Amino acid sequence: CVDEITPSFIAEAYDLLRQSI
Amino acid sequence: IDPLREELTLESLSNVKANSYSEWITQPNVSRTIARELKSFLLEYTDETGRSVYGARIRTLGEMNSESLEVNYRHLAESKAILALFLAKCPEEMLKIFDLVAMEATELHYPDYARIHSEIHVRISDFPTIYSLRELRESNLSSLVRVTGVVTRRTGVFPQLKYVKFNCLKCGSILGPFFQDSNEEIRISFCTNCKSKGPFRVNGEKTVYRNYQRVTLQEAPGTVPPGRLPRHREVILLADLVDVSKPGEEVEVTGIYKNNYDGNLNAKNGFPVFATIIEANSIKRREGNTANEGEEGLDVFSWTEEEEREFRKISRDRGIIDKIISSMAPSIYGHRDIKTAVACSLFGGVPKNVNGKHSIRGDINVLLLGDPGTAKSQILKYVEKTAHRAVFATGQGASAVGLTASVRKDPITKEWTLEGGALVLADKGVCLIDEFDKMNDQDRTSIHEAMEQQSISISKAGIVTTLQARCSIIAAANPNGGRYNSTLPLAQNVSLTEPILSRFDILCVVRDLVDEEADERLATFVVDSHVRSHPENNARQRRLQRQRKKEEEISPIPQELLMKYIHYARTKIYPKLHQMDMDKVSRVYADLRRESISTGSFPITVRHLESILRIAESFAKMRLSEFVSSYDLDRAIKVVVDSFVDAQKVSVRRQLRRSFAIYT
Amino acid sequence: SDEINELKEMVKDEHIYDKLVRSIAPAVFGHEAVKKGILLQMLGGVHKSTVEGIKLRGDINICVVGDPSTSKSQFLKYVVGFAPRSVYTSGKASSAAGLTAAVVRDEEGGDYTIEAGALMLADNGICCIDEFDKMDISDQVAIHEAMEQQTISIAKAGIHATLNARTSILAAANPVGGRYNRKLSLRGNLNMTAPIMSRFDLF
DNA sequence: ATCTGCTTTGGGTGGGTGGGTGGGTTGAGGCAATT
DNA sequence: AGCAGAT
Ligand SMILES: Nc1ncnc2c1ncn2[C@@H]1O[C@H](COP(=O)(O)OP(=O)(O)OP(=O)(O)O)[C@@H](O)[C@H]1O
Ligand SMILES: Nc1ncnc2c1ncn2[C@@H]1O[C@H](COP(=O)(O)OP(=O)(O)O)[C@@H](O)[C@H]1O
Ligand SMILES: [Mg+2]
Ligand SMILES: [Mg+2]
Ligand SMILES: [Zn+2]
């Protein structure tokens, strides 16, 4: 429930993509 | 002073002194005041620019010998709110007064226009509230409504009687003519003079006729809830509105919701339920324009006399041919060749019938054969948005007769008839086929005749006819294995065959290669685009200004202005080849043939020699120039030669590029 | 008023992100990695359209692969019973429409009519496909446009239309072999092709 | 109480702005889905 | 020809 995306979120989304390879 | 000639004022018009709005409007003095106010609105209204809108709209109306003056609802609402309210609630009488006043305004500019057309019909353009065919209720009866649907059934145009005259069977006296209501028949039971209960014969010395047509509107599949059945209504199109809409097309109908008595409906239902219909007042073609809903007027590809005095400044500038290519799908980062091919196809060549014996195609076909995530479907969607008439089809969602034309047995007459398919709906337009390589072979082979001869020939169930399909095809395909193999020839990387391939003027092969600098630019552009498109990032004027500022960042020409410009160029300009270097074209064609002799190479035939000239004509058209220039021919030769070279294998690509450097 | 106070008390928590993941499908046991994907799919992404009418997707598609009897279907069952709009189906759909729409015409004169499929019925919802790896070739091809462009384009005899399919797909598949083989890559163990595999956000 | 007048069966010597949940039902031909 | 209506 935050209206601004911080790099910490970008890093988290990156991890999920990696695990799907 | 005669009491019948006195008039009230606007504020004195807002306060109602009757028991119903129709009775309020119908009164003499009120009607006089309303007519005066409508005339003042037509004469005095000025847009932001400050020039009269409807003076110009009347001048153009007279130019074209038309009998329809298009009026914007928003303009009337802002200038006169009470009149807009009256038109919304009591459309019949208000429209009658507005037709009389419009004829008086038109006669102001053309004193003798009564000799061309006797009456002028006012058409409402943008009614703020839109209903569905499910949302219509009793409260909407006898009030203006705006609905959408699909024209599923149409009837021929019949001349209807504008005035009916009756004569007594016994007395023999002839009653005076009476206005005919299209909704229901008019009958006379009590004769004024004879006073005879017997019927009176229908006869008349002289009558004036008007065109009449009926269409069955059906809920569009897009709006109907998924899985439910669609509702439908019947719309009556009177003169000047007949044949504007065609079967299988979406439309936005503005009209009057009316009800009448039906004995059969009462007999079947068991309750006194009436039958309802819509009396069309305007039609807007919603087909293939789902992305243009943010636009005023009944036509979004039409021009004023001032917008085509500037489509002709934009076009004298020196680099329009390249600011146009830039403005093609600006939200896609690169792919300059794809955008150039799309622009060429959009503008198209000039058809020519030599001596009435030889027919030569005048439209350009494009094929995008690329890798998975390379922005092909997005380009097709953009072309669908921008073209005047477009239809989108996907690989296995299309059939051989779904494209072209089919034959059915009419439910009413129980006789075989002919229906138009995608290519007919795309006449003078574009048919965009996605997943082209996954189509059925039978369905794919169906468009061969239409792609070259611009016609569909059907011999089925006793019908022997030939149609017209003057449509260009932009198809997206996926190479064998899902990823282009640059080491093999083109023929091995696609399953299509020589005849189908030879019909495509431009082949654009797209590859996805990991280059860190290339990946850097593409990612930056994509993320900036996603930031730009975020929803969060007078009121209408401010919204338009912010949208314009956002659009300017990525497109040198406004998209709406570009649509109007493309339509104007395709309608009014027919460039002609007069001065050309024959030797250059002949020598490039011979070189292409000799280099294409190799096995598996892209086919080369006379079709491509003609494609060069078609592309040159398209480039000349982009500038609104009446004659093809040498620069245009050079650019077309470059386009064709590049498109040919890119398709070669890696091993021979360098040699081919060196050999062809003269023309590029 | 009371519920709002509950909502505020929820956001103020600092473990909130972890708690929500642990609260998805409590029936299953010890698959927190999957549960995080499902929770993110429900929230979804922001749907954007460019300044020229080009639409950018905002729905998250998830694929789950595993050996038989590994609570694969238990995850789909929870979603359909919880998500507002959803439709549980299978790759080998019985109906004529299947995952996409089909045209059916009543006897004699009746003109052609569109019969909705799984992806159309789950509009603005989540479409759960129990056995993705067994879909029909017509739907396999037709799923290309639905997953990315969010539409189904049909042009058959007398009827042509674009049908909205704005749905998020949550599929479950079995390995090409009897069991997932650790030596091969995800591409090898799956019968799906590259264009589809690139259309799934998570695996 | 008498005089004036319409409409059947069912069928194309009423029709398709009355339709097929008002009955007239086999034969052929085109199309999608099934193969 | 039987029944539905106006003088
Ligand atoms: N990790 C788990 N947590 C809880 N229950 C589980 C778990 N793994 C299996 N089960 C139980 O296994 C039972 C049967 O498994 P189920 O058929 O749902 O699995 P599946 O992966 O969907 O199967 P299949 O691959 O054959 O379609 C389920 O009812 C569930 O109760
Ligand atoms: N060159 C590009 N510029 C901008 N976006 C791109 C580009 N290439 C791919 N995309 C992105 O890819 C998505 C569309 O992929 P799509 O073209 O539908 O795949 P396919 O080519 O298989 O049809 C869009 O969201 C778009 O933003
Ligand atoms: Mg695509
Ligand atoms: Mg299961
Ligand atoms: Zn009389």
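Note that chain C carries Swiss-Prot numbering, so the residues on display, from first to last, are 510-712.
Quick reminder: no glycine exception, Cβ is built from N, Cα and C everywhere.
Going by Swiss-Prot, these are the annotated features:
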type    : residues                                                       : note
BINDING : C:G575, C:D576, C:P577, C:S578, C:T579, C:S580, C:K581, C:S582 : ATP binding site
MUTAGEN : C:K581 to A                                                    : Loss of MCM2-7 complex helicase activity
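The structure, with features from Swiss-Prot marked on it.
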{"residue": "C:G575", "record": "ATP binding site", "contacts (Cβ under 8 Å, 6+ apart)": "C:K581, C:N683, C:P684, C:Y689"}
{"residue": "C:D576", "record": "ATP binding site", "contacts (Cβ under 8 Å, 6+ apart)": "C:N683, C:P684, C:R688, C:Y689"}
{"residue": "C:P577", "record": "ATP binding site", "contacts (Cβ under 8 Å, 6+ apart)": "C:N683"}
{"residue": "C:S578", "record": "ATP binding site", "contacts (Cβ under 8 Å, 6+ apart)": "none"}
{"residue": "C:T579", "record": "ATP binding site", "contacts (Cβ under 8 Å, 6+ apart)": "none"}
{"residue": "C:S580", "record": "ATP binding site", "contacts (Cβ under 8 Å, 6+ apart)": "C:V537, C:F538, C:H540"}
{"residue": "C:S582", "record": "ATP binding site", "contacts (Cβ under 8 Å, 6+ apart)": "C:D639, C:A681"}
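Mapped onto three states, the DSSP output places C:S580 (ATP binding site) in coil.
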